[PDB]
Every structure is written in structure tokens, then in C-alpha cells.
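Since the structure comes first, as C-alpha cells, the remarks are kept for the end.
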Amino acid sequence: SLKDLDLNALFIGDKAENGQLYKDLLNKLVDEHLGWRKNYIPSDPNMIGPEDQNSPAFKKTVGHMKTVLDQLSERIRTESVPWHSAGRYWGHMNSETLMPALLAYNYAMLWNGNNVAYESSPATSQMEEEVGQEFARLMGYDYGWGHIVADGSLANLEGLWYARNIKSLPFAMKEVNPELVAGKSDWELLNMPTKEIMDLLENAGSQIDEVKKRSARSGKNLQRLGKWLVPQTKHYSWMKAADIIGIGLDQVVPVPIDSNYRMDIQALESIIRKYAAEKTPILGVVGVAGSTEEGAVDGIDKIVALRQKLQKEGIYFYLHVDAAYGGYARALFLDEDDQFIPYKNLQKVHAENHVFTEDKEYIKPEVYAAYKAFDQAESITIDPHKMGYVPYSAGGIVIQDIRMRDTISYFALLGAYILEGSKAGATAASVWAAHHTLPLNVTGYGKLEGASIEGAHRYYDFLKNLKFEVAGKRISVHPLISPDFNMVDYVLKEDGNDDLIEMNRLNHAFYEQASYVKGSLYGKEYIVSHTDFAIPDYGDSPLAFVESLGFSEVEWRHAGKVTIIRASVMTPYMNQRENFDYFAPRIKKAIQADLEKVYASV
Amino acid sequence: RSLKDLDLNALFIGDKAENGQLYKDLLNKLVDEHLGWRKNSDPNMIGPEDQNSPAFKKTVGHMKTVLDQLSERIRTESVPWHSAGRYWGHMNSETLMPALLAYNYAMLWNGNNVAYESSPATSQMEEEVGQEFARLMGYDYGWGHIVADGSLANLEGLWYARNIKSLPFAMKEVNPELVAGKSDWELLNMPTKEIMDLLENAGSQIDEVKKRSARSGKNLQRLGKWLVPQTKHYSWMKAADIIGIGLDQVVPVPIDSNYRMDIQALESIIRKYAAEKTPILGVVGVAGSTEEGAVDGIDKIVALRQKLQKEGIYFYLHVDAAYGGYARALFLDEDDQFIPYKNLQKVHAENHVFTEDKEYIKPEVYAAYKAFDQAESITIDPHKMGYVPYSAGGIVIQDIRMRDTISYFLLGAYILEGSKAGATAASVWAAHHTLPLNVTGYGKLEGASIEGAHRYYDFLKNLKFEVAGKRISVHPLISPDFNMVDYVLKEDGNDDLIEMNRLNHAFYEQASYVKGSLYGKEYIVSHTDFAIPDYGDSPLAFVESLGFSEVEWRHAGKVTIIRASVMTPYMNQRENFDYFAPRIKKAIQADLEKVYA
Ligand SMILES: [Mg+2]
């Protein structure tokens, strides 16, 4: 059952180890396409002949095209920022995509079908429908749907469009046919569960188009529809979506995050109750699976339980899960029949399917619990071009109930149901090929997501007790938290130095040493990324951490931030002990050397 | 240097993959260059012992099985490839070879153009593409970028208009002296340039001003009506829905018998709203309409705006040139300067844009394109008439300062979408650098398309058929503004419009493929209905000219139209078209015989 699937065979390789394989398969596919143009329908005629191809103007034009491509080729290689290789690159980026996804794009692009125009793309249109079904099955939706989006931010925007329109439907039904919602107060109309709204819409029958005309689509009083509650670290990104969708940026309300950088569910409830008390509705809540700088996974199960509790008090909220980064990781929890694996059996199933090379606990109970609850969310974002290992650009959205698409649809198949317009069939081919090489369960993506998580854990373990002596100073590595997923963060700190401004200065100077300045010829032996956790975006979420290092709350406010060394361990190659242990002493040496340069330059 | 003998035949794989080996040779060179770049003392994580292990070989075989399934679907669940001379429908899938090759190569890096660090070369390429767009459109101080598609480019244009309309009031809220003495009506009719100048004068206050703009969600419907040609009414309802003004704020403007926006109607509509003190959020003019290839009189709209400004009325102008945008290259000389009308045929002959020295471009089309530089924003799609592979749309803005009105905190800060592939920028860049956006490059390609359309149009206006005792005529719709050509077949003297609609639908079914078709057809067409809700009475003059009554028009509610968008480059040559002409005629005869059988 794909038991001994070997991930090394599914990538070009950091050193182009499988380059010839890629080239061979690429040429086979291109040959298939060229043969199809030539022979699929004999006649023709050929519009271009040898007499044309051997003319001087033709040959000149080929030379001109070569000059353009050679220029393009040179610019990309000259400006490029040396290829990241496993063991040396421990930063936030990844440029290693699945070979079948690459090949499928290359091949399908030759037909250049547009997936909104079926006639140009019958094959890739069907592939995108299957991808939608595969997303729905991955998320445990029994009657859901999904599609590929131009990118992940547009997928989130589409989720908000869904929430906005759905929230407005009971009022739209009241205006078109009061009998549909007779005996319900306006507050009750604004707190109707989504499935009930959808049932009512379907029940409007002949009147559905008229109801849609009176919904948020009409633009009437969008701020009546309530507040959009998001983790504080996502507040800025959601302001843009709220701005675009017309509810306005003040309708986005930040919810504090905790010391795990997950949404604080006690705070979530307090905020909801505050608005409910003044009869301000909640348009929706966003839970994050795989935060941008910490890989944190919000307690989706706790949010769902909270909603169930509040419904007894007449409060409902739409739930959107942003699993842009963490979506494919749900494949860890589905067996070969796509059934959700009970927690007590997870390590057993993972060993049987060689998901992890060592039998240990990698997935936290609270992470498992969050993933289990995804099937309760109205919508979920999941991006193939993040942890799906599909080339940019490919985002994704999944909806709980296929009927939801009727709330945003425009008529006169696929094009009627989406926010965007024209879209490449090649993208659908690319995602489809990835999904069919690696099924969305433990037999396929479970292994790939597993390899990444295992690499993260090895790196975390390596950092945990790391100590250095530089110019007579003891310097310690302090990992931020044990990873919920595959992102690992840490700070370097001079022992006994309790000046937080100085620690930030250290980690900033360290990052600059362990990174490239453009025009860089030499590849380094250790590259990292970085970010700041600043009060305006993080609140006091990092306070317990900085206090654990010996800093005071007074010190925390004086600095107003903490600088963090960042890794997103997306490479699949660091799961093997042999592979990581080879690099461990070399990383240690690189860090020692970088720290020396830092201290030397003062 | 001037690319005088640039040969379009060398720039495509070809309908029969005539240039297939060239594509492969160039592709392999590029792939080799990337692979060698990755290879530039560490051990390899994928060793030779790994690659020769049984599990590795088994996995490779698994991958090959998947790609074989992919291949079967795409090859066999397909509509046959378009064959020039036989295919006269509304679509095109052929792409410029350098655009394909550039994408193939760049995507190997998997750069993301919102993260410059991830993609410095392709980020520069997208900036250059934006500048190239601005130059094509005559915008001395403008900018642009690639968008996922044209519908999103239109949405972004509306986002701009919406935010910009709201800025005068926003400025009043933050600093009344910026707009002292200005009534609310004056605030709602400030020309965009004045708004941008004031916003620049606001200096560091810009961020607080933006908080009080339409970004706040407040007073969206106060911003006024969005006026679009009737044939775009439905598509703009979706954009207005998304952006929060609401579909109720979209107002259809009647189109004329040339399927161009009626500018007298536009003026009547604007004056009526302005007399009520309802502002106009904006007007959309279309260059290259969806089913007729019509070009609105952008120049007439610009002149109307100037007239109305004297009376305290302003409107934002967005030009939707998704289809017709690259055709502006017909009007730019080798130094990208607009060609005087009297010199157009001379310059076109000097540069082999057209195969004959005669008139091809209507004066009113020339005039419309010349006025583009007065529009606040313009949509243009590389994946339509730029021959770049999907997905690649585009937007151009008149004044770079406009991007400050929609920005969030380079490139990612200034756009509606998020992540965008560096490969997409490479693909557009390679097309633009192979074919400059003037008569030396795209002029030739857009010209070849227009000329094919003209030959087809001339051929259609002399066609009669004797079939099953009946006499059938072809009636072309209108002379093309661009490269779209439409017609109807009709039984002579038959005044039943429902019957004519029946005939044209049945003809289309004979002259089209289905998924899985294998028998080659000598003639393929597309079709659409011009129905009253989208067209109003614009086709009434046409149907009356054929003998149908106005009563008959209302009875049927629509007219069925046989559709062609001549995007092939090969029908510009007389020798080529004249070969297929007798064949098309015989195919129409045969298809009609089947219809009437
Ligand atoms: Mg000028």
C-alpha cells in the first residue's frame, strides 16, 4: 500500500541528483504533446514548412529569440540567491517542489487550457474537480467541495466572501419572503447556524435568485453583519481582506495569542460575549493551523466546543480555518481508506507506514485534537504551493457543504463558483499529479509531511542544549517552544546578560552573518532567517519566554520586541538520523565561527 | 535593430508542431542551465545506492504510472487542436514559444514575486513588465503589474476607483484645511490628479487619511454609480458585489448598433444622476468587446468628461482592454511614440504589419486607442492577445502615486492578490522582449490577426447556398473593429426569427467538435446569443435589416450569432486564406445539407 515509497525519487534533488530523470521524463512528455499536435487529427495542412524554416528571416528570428532567452537565463542565474541545500539551509523558504507536479505543469501548459472555459480544458477541468473532492475528503467533509485558487490570500478572501454573504442571507430571506423566517427576531436571524441558513435557502426554491439579490451582494449595510475575530498575529493580513470585501478594516478584531502563540480561547470567549452583550454579531472566527512564524496550531477543537456552548445562549459564529501552511499535515491522521486514525493508534499506524523513521511522539495531543475538529469548520484554506510541494502559484479553499457555493455563484461549471476568473489548467494538472503520486493520507503525503516534521524535531533537539564560548563569554541557544508542526525558532543569549536590547542586537548581527548578501558566489555552511516578535503584533505572548531567560517585564516593554532566529524545516531530507548527524557538528562549527565574527566587529 | 524582417513563423510550436524540435532544443538548453546551476565537498543526500535500490525504482515506476494517466486524460479527453484555415471559432490556445520556455525555466527556481528575496531577477522582470505596460499605454508617470487574470485586474481597478473617490472626505476628516471651502458635492467630484496632489501634500498624514477612506467600510454607496456598457453589466455585478459597493450600484449604459457604448446615452445617464446629486464612481469603456470585438469611443468619453468638468462633474475612467490592449502596439513607432493617423499606412507598410498597402484600421478605432492615456486605469491580458500562457492578466495605472491608495505594509504591498509566481513574470517578460510593444513586435502579430479577420469578413459577405430546395444566405453582422467576425445564416425571405435562431444553432452543432472527437472537420465555428437583457435593442437595426419585425424581435428575445475570434497569425497571407476559402464554402454547404436532412 505504497509501503516502501521512496521520497528521494520524487524530487530533482538539492544537487540535481535526479536531474537526468527529470530531463528524460520531461522530454518523454514533450514528445507526447508534439506527437499529439502532429498526428491526433491527420490533416492539417502544415502551415509552416522547410521553405519557411530555412529562410534567412526565419533563422534571424530564431537567433533573436535565443538572445532573449539567453539574457533571461543569465539574469536569473546571476541574481539568484544560491540553491538552498538540506543540512546547511535552515531558513523560512523552500524551492524544492515535487517532480511529478513540475512535470505535469510543464506538460499541461503546452495545451494552455483555461479551466473556466471547459472547451479549452476538459481534462484539466475534471482534474480540478477531483482535486476539490480530494481536499474535501482530506478535511473529513462528507458533502463538501473545493477548488484551486490563484494564491492563499485570495483563498482567505473567498472564505470571507462566503461568510459575509451567508451571514446576510436570513435578512435577505426576511425581505423577499417573511414567511421563510417568520417568528424569528433579528438577533436570531444573525445567529443562525450555517447549515440551517443553507437549508432555508434551498427551501426558498424559485425565489433563490431574488434572495441572493437582497443579500450582501447588494451592498446594503455590510457592517450589520458583525465582527471578524482573528488571532492577533493575523490581524494585519486580515485588514486587507476586510477592506477589499467591504466590511471595512475596523470590523477585524484581534484575539490575543498565548505563550504557545495559539489563539487564547478564554480571550476569544470574553470578546465574543462582549459583542453579544451589545447585540453586535460575530461574522466569524478564524483559527490558524500552522502559524506564519511559529508553526503554531490553534485549538480548533476548543473553538468548536466554545461554539456549541454559545449556541445554547443564542450565539453562533462561522468558522474559517486558515490551514494555508498546515493543511496537508492532516494527511498524517488519515489511514489508507481515508479514515481518521484514533490517537492511541497513531504511532502504530505511522510505524507501519514508515511515516517517521523512529517510533516517538511527534504530534502533540492538542495538535491531533485540533486537526480532528477541522470537519466542523465552514471553510478551510490549504495551499498546495506551501506544504503541498506544488510550484507557485497554487492556493486552495475547501467548503464544508457544497451548497455553500450557491451563495456566491454567478451564472448567465467551475467559473460560476469562484471568486477569480480565468485560471490555468496546468495548475490543476500540477496539483492533481502531486495528489495522485502521494495520496492525501498516511500512504502518501503523510510520509512527506512526516519527513519534514521529523527534520524539525531533530533540529529542535540539537538546538536545545547548545552552548558556545566566544572571547570569554558563555553564549546559550534557547529554543522558543517545541514545534506544533515543522517551524523551529530560537534565540542566542549571552549568559548573565539581562539586557534584552543587547540580545536583540546579538541575534540580529548573528542572522546577518548567517545569511547571503547578493552577488554571493560562495554557498555558506549555515543559513538562517529571522523575524521580530513585537508588542503591536504579539501583545505579551512572548513575555513568559523572555522572563524565562531572566528578563524583566520592565525590560520587555523597554525593548518592545524580541528578535527570533527562524526556520521552516520543509526539506524532506533531514528525517534520517545519518543525514542530520552528518551536519550537526558542521552547524555547530558554523555558529561558533559566526559568533566570533559578530564579537570581533566590536 | 528595427526587427524589420521578424518572422512570426519562428515564434510558435505550430499547429502541427512544425517547430517542435526547436522548442525541445531550446528547452533542454534552459533545463541544463538550471540543473548545472544547482550543482555549483558535502555528500549528496540522494546517493547512487539510493537511486539503485528496489524501492527507489518502484517509486519512479509509480511516478511514471501517474504521469501516464495524466497523459491519457489530457490527450484523449480533449477537443482537437485548432487548425488555421479550418478553425473559425472564438478561442485560442497557441502561445509564444519564448513565453513557454521562460516559464519552463523560471519555475525550476520556484520564486515568489511578493518575496523579493525569493525572486530578485523575476521581481525586476515584473517591474520591467509594468513599465512596458505603462509605455504601451502612453502613461509618462504610470505603473502596472501582472494580475492572476483580467477579472481580478478589473476588480483591482474598481478597488482603486472606490478608494480614490473616498479620499477627499477622508482628507476632510483628518485635516479639513486640505480641502477647505469644498462642499460635499465638490469633494465627490474632484479630478483624480487633484486628489493625488492633495494626498501627496498631506505628507505623513497619508496613513491616517487612508484609515478614513473606503478601506474603513464606511459610506461605500455614497461614492456613486459605476457605469458600464450593457454587455458588461453582468460581469461587473460580481466585481461590485465583492468590493462592497453592491451590484445595485452598477448601471448599464446602452450600446449602439456597432455594439459600442452609446455616448449620448452615457451623457444622459450621468446628467440625470448628477442633477440628483448622486456622484458617478466611474465609467468603464471597453476596447475589444467579448462577442463583437467592438472598441468603445474612449476619445468620446474623455471629451465628455472634459465637458462635464466645466459643470462640476467628474468621473474616474477605467478602460477594459483585456482583449484589445496589445493592439495599441499597432499605433506605436519603433521608439514607442504614437503614430500620426496620416502616416499609419506608411509605417505599417515599412514594418510589414499588413501584407497590403491599404486601409485596415478605422479612424474611430485609431481615435479611441489614442485616448487611452487619459484613463486612470487600463486592464490588459497577456493570456489573451499577448499570447502568453494562462494565467497572466494585467493592470496599468495612469499615475504611480495611485498605488499608495491601496497599499499595505515592494511588489506585494501594491496589489490586490498575494503570492505570484516569478515564472509568470519571466513568461511575460520573454514575450515582451521577443516582441516589443510597438509596430516592430506585437504590431506584426496583432496586425496578422486583424488581416485574417478582414479576409474572413470579406469572404463571408458573398455567400449563398442552394440546399434541399431552399436558398440560404450568409449575413455578416458588422465590419470588425478588431479581429472578431460575426454572422448569421438565414433562409431567403423567411421572416421567422425563431427559425433563423434554430438554423444557426443547428449549424453550430454540425460545425463544432465534442470532447473525444477524432474525425477532422473542414470548418469549426463558435456561437452565442445576443439576448435582450444583455444587449437591449442594439441588434434591432440588424434584425430589421434582414426583414424581421420589432414584434418578432421581442417574441424571440434574442438572435443567435455565429462567432469567430481570428487569433491565428497565418490567415493574413492571401495565398493561405485563398486556399481555404473554397474548402470553407464546401463545408458550409455540407453542414447545411445535414441540418436540413
Ligand atoms: Mg504621450
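Note that chain A is numbered according to Swiss-Prot, with residues 7-418, 431-620 shown in order.
When the header is checked for method, it gives X-ray crystallography, 1.7 Å.
Each Cβ is built from the backbone N, Cα and C atoms, and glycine gets one as well.
According to DSSP, A:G158 (pyridoxal 5'-phosphate binding site) is assigned to a helical segment. Long-range neighbours of A:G158 (pyridoxal 5'-phosphate binding site) (same chain, six or more residues apart, CB within less than 8 Å of its CB): A:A330, A:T387, A:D389, A:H391, A:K392, A:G401, A:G402. Residues or ranges marked as pyridoxal 5'-phosphate binding site by Swiss-Prot on the basis of experimental evidence: A:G158, A:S159, A:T298, A:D389, A:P390, A:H391, A:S440.
For A:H241 (mutagenesis position), the number of other Cβ atoms no farther than 10 Å from its own Cβ, over all displayed protein chains, is 18. Among the mutagenesis experiments that Swiss-Prot reports, A:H241 to N or Q is described with the note: Almost complete loss of catalytic activity.
In Swiss-Prot, a mutagenesis experiment is listed as A:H241 to A, annotated with the note Complete loss of catalytic activity.
Taken residue by residue with DSSP, A:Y398 (mutagenesis position) is part of neither helix nor strand, so it is coil. A mutagenesis experiment is reported in Swiss-Prot for this position, A:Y398 to A, and the note states: High decrease in catalytic efficiency.
Around A:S586 (mutagenesis position), taking its Cβ as the centre, 25 other Cβ atoms fall within 10 Å, counting all chains. DSSP assigns A:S586 (mutagenesis position) to a strand segment in the three-state reduction. For the mutagenesis result A:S586 to A, the note given in Swiss-Prot is Increase in catalytic efficiency and substrate affinity.
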Would you mind pulling the DSSP three-state label for A:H241 (mutagenesis position)? helix
Quick one: of A:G158, A:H241, A:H391, A:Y398, A:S440, A:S586, which recorded positions have a CB closer than 8 A to some CB in chain B? A:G158, A:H391, A:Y398, A:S440
If we take the residues A:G158, A:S159, A:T298, A:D389, A:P390, A:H391, A:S440 that the record assigns to pyridoxal 5'-phosphate, their largest CA-CA distance in Å comes out at 29
If you measure from the Cα of A:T298 (pyridoxal 5'-phosphate binding site), which of the mutagenesis positions A:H241, A:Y398, A:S586 is the nearest? A:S586
Can you give me the CA-CA distance across the unmodelled stretch from A:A418 to A:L431? There are 12 residues absent, and I want it in whole angstrom. 11
CB contacts for A:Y398 (mutagenesis position) [other CB atoms within 10 A, all chains]: 29
Could you state the CA-to-CA distance between A:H241 (mutagenesis position) and A:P390 (pyridoxal 5'-phosphate binding site) to the nearest Å? 23
Lowest 10 Å Cβ neighbour count of the binding-site residues A:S159, A:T298, A:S440 is held by A:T298
What does DSSP assign A:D389 (pyridoxal 5'-phosphate binding site), in three states? coil
